[PDB]
Structure formats: C-alpha cells, structure tokens
Amino acid sequence: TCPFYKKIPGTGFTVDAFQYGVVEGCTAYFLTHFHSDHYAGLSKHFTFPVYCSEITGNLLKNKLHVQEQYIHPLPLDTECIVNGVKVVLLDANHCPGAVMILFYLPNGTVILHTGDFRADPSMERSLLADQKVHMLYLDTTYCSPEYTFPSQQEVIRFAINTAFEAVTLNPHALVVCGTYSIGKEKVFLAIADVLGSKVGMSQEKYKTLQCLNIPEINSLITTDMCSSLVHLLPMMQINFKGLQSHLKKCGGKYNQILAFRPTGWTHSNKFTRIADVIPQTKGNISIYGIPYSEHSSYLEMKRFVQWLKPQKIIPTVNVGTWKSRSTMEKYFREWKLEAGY
Ligand code: NI
C-alpha cells in the first residue's frame, strides 16, 4: 500500500510510487529522478502514463525497457497541463535529470514536491519567486545541524589537485573512481580532464552515461580501458582487495593506484576540513573518501525553507521513527519562529 506523503490530494497523481502495484485512482505517475529507491517497481510491463524529465525518459526507455508509448517527457521551466492540472518541472540540483514538481491544484492550493534536491540560492530566482506555496513535500535527508559538508566546487578542487599531483610525480599511477548509480559525474570528468585522458568503463556504465545529454560526451568517455588512465569501477570494488585485483588485470602498465570513493556525509566531517583529508593506504594503493553531496546541508535546507515560507511541511526522508519525526518538527518550528511566518 502507498503511503500518504506520496499522494497529491485533489489530483489523480502520485510521486515516486511504483512499488505498490496499481494505486487506486492514479491516472498519472510522476518520477522525480532515476535512483532505485524511487523507480522501484518500473519495467517493460508497466502500462500507465509516466511523467518525468527528458533525461529520466532516456533512462526508462534504454535501461528499464519501458515502452515508448507510456513515457511522457516534459521540458523544464514551462507551464504544462497534465490531466487537467497545471504543473511545472524545475531543476533539483541532484543527479542528471532530477526535478522538483510544482502542482497548481484546481481549488487554488499550490504544492511543491522537491524530490531529492540540493538547495541553492539560485532557486530563489526560478518560477518559485512569483507566488505562494501552501504545502512543501521536502527532502529531509540531512535535517540536523551536525550535517555539514563543503561546496561541490571545493570538493572537486581537492580531487583535481590530488590526482594531478600524484600522476605528475608518477606517470605510471592509475586513477580509479567508484560509482553505483547516476549522479556525481563531475568527480571522474574533472579528474580525466586535468589528466588529458578519456574515462574508461564497462559497457553497462557507458550505456547509462550515453542517456544523460552531457555535451561532447563522445569526447570524454570510452569502453577501451587500455587507452584510459582514469577508470570507473563499481563502488563495491573500491577496497584494497578489489583494487589489487584490478591492477593485476592492467598487465604491468601501472604500478600504483589512487582511488576516490564519493560518499555522502560521514562523521569525519565533524572534525576535519576538506584541505586536511588523508587517504587509507596499503602498499602502492591509496583510497580517498570525499564528501561530494547531492543533498542539501542543514544550513542550505534551512535557508531555502525560510525563504519559501510554506504553510505546511511534509518530510519525505527519515520518516520511519518517532524520534526522527519529532526532531524534524522541532526544527521546522524554530525556523518559522525565527523568520516570522
Ligand atoms: Ni536520489
């Protein structure tokens, strides 16, 4: 059965609700982004209308085989009517293709569903500026003040400088970057660009990147691992065993690996500046965990919500415990008393 925080009252619509079978009364299923917790249940046998971005549409067609007749892509920043209701898709600053959805209900209520997002001041000059929002369905992944991390630009600066230094000291070092989903592509793309290399990967991961509308992609990536000195590997292989095993396969081309594991937040954030991050090292293998987040920090979330001033907030993450729900409700009430809405 479909929970309440995935239904849009007064419409036939759901959001990110494909794991419950046929939802009673649902005439249109919205997909915010192509992350497995959110698409859970879609396949080539799905026969209802799916509304989403162009990029999410390319991934449902080519990776999940959903038939073309049921894929409904919408452009961003554009007023659209779906089954009698005005909707707008906005960039969520999450992974490629990810959106927030503005719904203009027939009774005059306006609802924003953030999907997954990384709040930014630039969102204060989208189509959100123009009018009031009564209900906010909010990505609360990091809704507690301990959750701090740097900007994506500082993190990428660190990774570029680390890789360029190492390969300039040792032209025989290989760089490896872990992945398990779409998102965070800037980590491996910026490193390969400083090194003057394409990024090497499996046929399956190449397929996924080819769906993403990245300009000049054919100039940036390849399936020919032998010619490339930046390789992608599944995240589960980013450990001393998996990496040893990978260097053997390269046939004595390389004598050192430097690897990156993008994570979300970890507790080493609470004591260490990005500058001061150090790897784990065994022999000729070094592994850096870097806090590249595609979700809002506490401070970014708080700024967005204090600016939007919604009448009601419905969290969509961390909803499973009484303590989580109570904690989030306390912070929504401080934010509201501090800003005066
Ligand atoms: Ni996500």
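Following Swiss-Prot, chain A shows residues 700-1040, kept in their order.
The backbone N, Cα and C atoms fix where each Cβ goes, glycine too.
Per Swiss-Prot, these features apply:
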| type | residues | note |
| --- | --- | --- |
| MUTAGEN | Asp838 to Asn | Impaired nuclear focus formation, reduced interaction with PIAS and increased sensitivity to cisplatin |
| MUTAGEN | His994 to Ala | Impaired nuclear focus formation, reduced interaction with PIAS and increased sensitivity to cisplatin |
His994 (mutagenesis position) falls, by DSSP collapsed to helix, strand or coil, into coil
May I ask for the distance between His994 (mutagenesis position) and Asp838 (mutagenesis position), taken between their Cα atoms and rounded to an integer number of Å?
8
Taking DSSP as the reference, which of helix, strand or coil describes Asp838 (mutagenesis position)?
coil
